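For reference, the structure discussed in these notes is given below.
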Amino acid sequence: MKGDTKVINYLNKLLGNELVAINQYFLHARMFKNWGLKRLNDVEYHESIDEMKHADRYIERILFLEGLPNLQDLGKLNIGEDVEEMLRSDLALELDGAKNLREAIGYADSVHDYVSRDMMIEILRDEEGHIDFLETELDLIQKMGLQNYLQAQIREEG
Amino acid sequence: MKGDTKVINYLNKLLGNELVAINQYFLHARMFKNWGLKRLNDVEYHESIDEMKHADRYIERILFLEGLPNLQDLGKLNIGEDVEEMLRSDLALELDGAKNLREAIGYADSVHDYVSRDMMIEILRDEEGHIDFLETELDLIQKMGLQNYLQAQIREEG
Amino acid sequence: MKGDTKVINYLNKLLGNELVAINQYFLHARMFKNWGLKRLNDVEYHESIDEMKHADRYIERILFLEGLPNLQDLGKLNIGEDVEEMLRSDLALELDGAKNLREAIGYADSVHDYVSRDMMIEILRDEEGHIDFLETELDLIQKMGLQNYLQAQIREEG
Amino acid sequence: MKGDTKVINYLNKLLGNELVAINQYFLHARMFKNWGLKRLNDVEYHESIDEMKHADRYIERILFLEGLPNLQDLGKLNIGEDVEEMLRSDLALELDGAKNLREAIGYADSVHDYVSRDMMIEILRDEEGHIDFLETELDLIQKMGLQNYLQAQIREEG
Amino acid sequence: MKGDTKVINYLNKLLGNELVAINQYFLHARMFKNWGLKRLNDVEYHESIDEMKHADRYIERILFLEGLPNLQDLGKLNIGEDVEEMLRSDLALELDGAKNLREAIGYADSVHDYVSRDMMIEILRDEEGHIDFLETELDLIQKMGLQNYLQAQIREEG
Amino acid sequence: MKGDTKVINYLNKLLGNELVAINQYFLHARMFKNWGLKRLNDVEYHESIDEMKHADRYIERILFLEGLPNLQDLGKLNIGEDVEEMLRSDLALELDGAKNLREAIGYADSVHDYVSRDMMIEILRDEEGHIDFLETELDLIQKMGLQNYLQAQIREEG
Amino acid sequence: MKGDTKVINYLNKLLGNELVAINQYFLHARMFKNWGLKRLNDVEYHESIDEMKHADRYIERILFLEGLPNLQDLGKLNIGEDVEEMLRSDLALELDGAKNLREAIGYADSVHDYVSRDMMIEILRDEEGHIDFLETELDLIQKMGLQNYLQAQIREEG
Ligand code: HEM
Ligand code: HEM
Ligand code: HEM
Ligand SMILES: [Fe+2]
Ligand SMILES: [Fe+2]
Ligand SMILES: [Fe+2]
Ligand SMILES: [Fe+2]
Ligand SMILES: [Fe+2]
Ligand SMILES: [Fe+2]
Ligand SMILES: [Fe+2]
Ligand SMILES: [Fe+2]
Ligand SMILES: [Fe+2]
Ligand SMILES: [Fe+2]
Ligand SMILES: [Fe+2]
Ligand SMILES: [Fe+2]
Ligand SMILES: [Fe+2]
Ligand SMILES: [Fe+2]
């Protein structure tokens with residue numbers, strides 16, 4: 001079914017955001033793993049799979065609307081060298097992605113692409129969950145101190 | 001069965017205490033949840049359900065004694081902005097409720113409403129359990145320090 | 001994540017509606033229970049739990065958006081003294097809450113709070129179900145007469 | 001296999017009757033459902049599925065005999081506004097369909113289309129069951145009165 | 001263990017009340033059974049067993065306290081000839097027994113027979129349940145009318 | 001609950017589209033079945049049930065909003081005589097229905113009928129799935145040729 | 001453990017190859033899915049997961065050897081517009097990656113990084129499997145013709 005062109009560009013831009021998050025979350029996960037911060041590896045990994053699922057949804061949707069999914073262009077990763085910095089970097093990235101999502105959802109509505117919209121509202125809801133997680137971790141770091149926070153990441157949560 | 005009027009007023013006043021505790025405990029629970037203090041959310045939540053059960057018992061009793069349960073008037077919530085302050089506020093509230101309970105139990109005895117009394121002694125026993133919990137948490141905060149105490153709330157207790 | 005201020009006020013106002021319905025439905029339930037109208041106790045009780053779930057969702061959302069959930073202010077209960085009057089009162093309350101919900105959903109859309117909106121559309125759908133139930137019961141009362149209607153509430157529905 | 005032409009016209013006319021009954025029974029079912037007459041929704045719904053099965057049989061038979069099933073022409077629905085009127089309308093419709101069935105069965109016999117006949121005798125037997133149901137309900141309405149009859153439809157039959 | 005004499009007289013008087021209720025409830029049950037009011041037979045029967053359990057408790061207690069249980073004197077039965085009258089008669093009897101129970105509980109307290117008291121408060125709680133049942137049935141009779149009430153007793157409650 | 005009048009007209013028009021699709025899909029299914037194209041019978045049949053579910057949802061919604069579901073008027077069926085033509089006809093019909101859906105969804109939003117909207121967005125999502133299926137089949141016919149395509153429909157897909 | 005620098009550059013270059021293959025295989029998979037070539041979607045998807053596992057292994061190894069995994073630079077995707085072209089493009093990519101792998105394995109040996117080597121020989125073995133698959137499919141296309149080949153991709157392999 002021939003989709004609206006500008007909807008497809010939004011879908012590709014959103015896809016672009018997910019491709020960045022996939023990589024940044026996966027590296028972060030395995031950095032934590034290497035450092036033995038077992039709990040942060042499990043969570044960041046599971047957020048990486050999340051973004052993968054999101055990318056898949058965009059890709060299928062773009063293809064269905066008869067556009068060309070763009071997996072070639074990869075935006076800026078910002079990795080960071082310590083826990084706080086890296087969590088903070090993931091948070092900034094989610095915030096920028098939520099902004100793009102808000103814009104695309106409004107536009108899909110105005111051209112009547114209600115199913116693209118509905119898929120996007122779902123993804124936003126997942127993002128908003130990732131945002132909540134990061135914000136919470138970052139405040140815990142400050143409330144309990146970095147040393148206690150790190151000790152609390154050594155074992156996986158059952 | 002037509003109950004003693006003053007017993008019904010006591011039952012409504014006790015109900016009023018429970019309605020306050022229901023709300024204060026539930027908000028507290030979800031504040032802790034938001035902060036990621038998973039363990040305090042589970043406990044405060046389970047104390048909220050507790051007060052709900054208490055309210056239900058009062059409501060059924062009032063109705064049985066042919067009075068009018070009063071769910072319209074809600075006393076002062078005192079929420080607080082940090083863990084200690086909020087736990088302390090729950091403790092003051094339980095202490096005031098135990099006081100009212102002691103008074104009502106004595107009175108139900110003197111007008112021979114032994115089953116109202118028996119229900120109330122049971123509830124008091126549950127309150128006394130909540131009091132124990134709060135007092136213990138508050139002392140732990142001081143003995144181990146706030147930072148260690150907070151770290152200890154991150155995971156739920158199995 | 002810092003939410004829009006006016007969205008938070010709407011969320012608190014909606015929360016306020018749920019707190020009223022929680023109490024009015026619960027008292028109604030136990031009044032029916034006392035009268036031995038077993039079936040109406042089961043349904044009204046299950047609608048009380050429903051509103052509780054709604055309140056919880058608002059509370060968590062407000063907290064997530066970094067506002068202060070307001071459980072202190074409780075609007076007017078209208079209890080009533082016989083079945084019809086009480087059902088009718090629940091119906092008026094749902095109708096006013098649906099009105100507030102419609103307004104809040106429109107506003108959340110225009111400030112791009114699509115997830116608050118999505119949660120609210122879900123709640124509205126549940127309300128619309130409660131409305132359907134009350135309207136149906138009220139018509140049954142008239143079609144079959146009060147005496148037959150009452151006899152039909154004595155046993156629980158399997 | 002090339003069927004007799006007039007048999008195919010009969011099969012299409014019978015199909016036409018079923019298409020009317022499908023719709024009239026389904027709307028009736030959901031009207032009862034809306035009114036909370038749970039038992040009448042279950043029965044009328046199950047009669048709707050019944051007519052659907054009948055339509056399917058005609059369609060397959062017409063196709064097998066190499067004719068063109070006609071699903072385009074839809075006869076007059078007569079919906080009605082209250083229980084009696086609607087049940088009575090379903091009864092008149094079944095009576096007219098049984099008449100057409102009797103005629104078609106005789107004709108299929110005389111051109112030796114014994115399997116079309118055999119399918120039709122089966123369908124007639126089901127119709128005769130629907131007729132029995134409607135007649136019984138309509139007499140119950142008069143014998144026990146409308147109010148008692150309505151109360152008796154509120155719960156589904158196990 | 002030698003009990004207080006006046007406690008034993010109270011226990012015998014309470015026992016006397018239970019012996020009356022045992023018989024009155026059992027006859028009532030089987031009257032309802034004979035009339036085909038299956039539901040009232042089940043409930044009144046189960047209240048008869050209840051009073052039997054109460055009698056047993058008094059008997060064991062009196063014996064333990066070294067007194068002589070008195071099963072010889074049987075107070076006035078008031079049977080009645082129709083449903084209302086008979087239910088009303090059971091209600092008056094429970095009311096008189098609750099009065100005696102209230103008096104005995106106060107006295108057991110003042111002579112420090114706390115376990116006799118504790119057993120009696122339990123029994124009172126069961127009586128208060130029987131009172132609730134009778135009051136409810138009697139109001140249902142008036143609210144729905146005798147004819148509808150009777151029809152509602154024909155089948156047992158699952 | 002009294003719905004917006006124009007929403008009800010949209011719901012009836014959408015219902016009208018579903019009634020057409022129900023019949024066109026069902027005949028198509030049994031045509032394929034007759035031709036021994038087992039796989040296309042299973043898929044088209046399952047799309048017929050799909051439209052039935054959609055019709056049911058509209059009917060219940062219209063009734064809830066207190067309008068009159070219209071099952072009397074049936075739009076133009078376009079059946080076709082060979083596989084391609086028939087698939088193509090189903091595709092044109094879905095495309096026209098999606099158009100009407102897009103329009104109705106926008107309007108329900110502007111009069112605040114958010115639950116009608118939410119139901120409609122769901123249905124659109126199902127339609128968009130049917131569209132995908134038809135488009136894919138039609139391209140497969142061209143890519144692999146009609147003879148190979150037909151052979152591939154002989155067995156059902158596990 | 002501080003690894004050899006040039007081994008880390010090889011590991012990053014190999015990682016780079018995997019990141020390209022991940023994306024190219026995933027898009028290819030969902031293109032096939034969209035076209036209804038169910039079997040090629042399953043296989044290409046499962047090769048995408050394969051490359052992901054490979055990337056993960058490189059990432060963990062680089063981190064262990066104390067280098068910086070590079071997920072920022074993405075080489076040229078070559079997508080293609082029809083089955084042959086796309087399969088052929090995957091084949092050229094695997095061939096270039098096998099070449100880089102052969103070179104890296106020899107070098108790891110000469111600096112005594114035997115475990116990096118051992119991981120790489122394993123990955124090469126998987127690549128060599130992908131190469132086999134693509135070569136076989138491409139020959140099948142020629143031996144049986146494109147139309148027959150396409151028909152053979154419609155159903156998934158059990
Ligand atoms: C007003 C703020 C309240 C909130 C936010 C709230 C919330 C909740 C929640 C989330 C549940 C769990 C739902 C479930 O059982 O699956 C629950 C259960 C329950 N609530 Fe409330 N509630 C409130 C007030 C009340 C009031 C006024 C009553 C009346 C007495 C009440 C009585 C109950 C009872 C009896 C249960 C079931 C307990 C159980 O068996 O687990 N609640 N509530
Ligand atoms: C036009 C208004 C119609 C409505 C509202 C409607 C509705 C429904 C519904 C809700 C179901 C149950 C879905 C399920 O099986 O889970 C159903 C089943 C079915 N319908 Fe329809 N339908 C309609 C017309 C038709 C027509 C024209 C046919 C063609 C003969 C048909 C044939 C069938 C068949 C064969 C089943 C499955 C029966 C079974 O095995 O349970 N229906 N319908
Ligand atoms: C580029 C760096 C990537 C890495 C290191 C990576 C890694 C992984 C790993 C280790 C798994 C788990 C394997 C398993 O399921 O057993 C996985 C799963 C998956 N990946 Fe990736 N991946 C990457 C990129 C992508 C991309 C670009 C996509 C395309 C959308 C994608 C889509 C998926 C999907 C759909 C799953 C299965 C999710 C599930 O059902 O559990 N990934 N990935
Ligand atoms: Fe995402
Ligand atoms: Fe995210
Ligand atoms: Fe309490
Ligand atoms: Fe408490
Ligand atoms: Fe609600
Ligand atoms: Fe509600
Ligand atoms: Fe039929
Ligand atoms: Fe019929
Ligand atoms: Fe007793
Ligand atoms: Fe008793
Ligand atoms: Fe549909
Ligand atoms: Fe469709
Ligand atoms: Fe690989
Ligand atoms: Fe490979």
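So this one's X-ray crystallography, 2.6 Å, going by the header.
Just so it is clear, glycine is given a Cβ too, placed from its N, Cα and C backbone atoms.
Within the same chain, the residues at least 6 positions away from C:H54 (Fe cation 1 binding site) whose Cβ sits under 8 Å from its Cβ are C:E18, C:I123, C:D126, listed in sequence order. Under the heading Fe cation 1 binding site, Swiss-Prot lists C:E18, C:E51, C:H54, C:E127.
According to Swiss-Prot, the feature Fe cation 3 binding site maps to C:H46, C:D50. Secondary structure from DSSP puts C:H46 (mutagenesis position) in a helix.
What Swiss-Prot records for C:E51, C:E94, C:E127, C:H130 is Fe cation 2 binding site. Note on C:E127 (Fe cation 1 binding site): other Cβ atoms within 10 Å of its Cβ, all shown chains, come to 22.
The feature heme b binding site is assigned by Swiss-Prot to C:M52, with experimental evidence given as support. C:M52 (mutagenesis position) falls within a helix when secondary structure is assigned with DSSP.
According to Swiss-Prot, the mutagenesis experiment C:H46 to A carries this note: Fe(2+)-binding and single turnover oxidation at the ferroxidase center occur normally but iron mineralization within the cavity is significantly impaired. In sequence order, no residues are near C:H46 (mutagenesis position), counting only same-chain partners six or more apart with C-beta under 8 A.
Spatially close to C:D50 (mutagenesis position) yet at least six residues away along the chain are C:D126, C:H130, judged by Cβ distances under 8 angstroms. Listed in Swiss-Prot is the mutagenesis experiment C:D50 to A, annotated as follows: Fe(2+)-binding and single turnover oxidation at the ferroxidase center occur normally but iron mineralization within the cavity is significantly impaired.
For the published mutagenesis C:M52 to H or L, Swiss-Prot gives the following note: Loss of heme binding. Is still capable of accumulating iron. Cβ-based neighbour count (10 Å, all protein chains) for C:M52 (mutagenesis position) stands at 19.
For the published mutagenesis C:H130 to E, Swiss-Prot gives the following note: Decreased Fe(2+) oxidation activity. Is also severely restricted in its ability to lay down an iron core. Of all Cβ atoms in the protein chains displayed, 22 besides its own lie within 10 Å of the Cβ of C:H130 (mutagenesis position).
For the natural variant C:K38 to M, the note given by Swiss-Prot reads: In strain: ECOR 30. Sequence-distant neighbours of C:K38 (variant position) (same chain, six or more apart, CB under 8 Å from its CB) are C:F32, C:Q153, C:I154, C:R155, C:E156, listed in sequence order. In three-state terms derived from DSSP, C:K38 (variant position) belongs to a helical segment.
Listed in Swiss-Prot as a natural variant, C:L68 to I is described as follows: In strain: ECOR 30. With a 10 A radius on its CB, C:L68 (variant position) counts 13 other CB atoms from all the protein chains.
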Cβ within 8 angstroms of the Cβ centroid of C:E18, C:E51, C:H54, C:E127: which residues besides those meet this for the Fe cation 1 site? C:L14, C:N17, C:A21, C:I22, C:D50, C:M52, C:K53, C:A55, C:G97, C:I123, C:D126
Roughly how many angstrom lie between the C-alpha atoms of C:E94 (Fe cation 2 binding site) and C:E127 (Fe cation 1 binding site)? 7
How many other Cβ atoms sit within 10 Å of the Cβ of C:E94 (Fe cation 2 binding site)? 25
Inter-residue C-alpha distance, C:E127 (Fe cation 1 binding site) and C:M52 (mutagenesis position) (nearest angstrom): 13
Tell me, how many other CB atoms lie within 10 A of the CB of C:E18 (Fe cation 1 binding site), whichever protein chain they belong to? 22
Tell me the Cα distance separating C:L68 (variant position) from C:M52 (mutagenesis position), rounded to the nearest angstrom. 18
In terms of DSSP three-state secondary structure, what is the assignment for C:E127 (Fe cation 1 binding site)? helix
Express the distance between the Cα positions of C:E51 (Fe cation 1 binding site) and C:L68 (variant position) as a whole number of Å. 19
Kindly point out which of the recorded positions C:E18, C:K38, C:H46, C:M52, C:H54 have a C-beta less than 6 Å from some atom of ligand 8. C:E18, C:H54
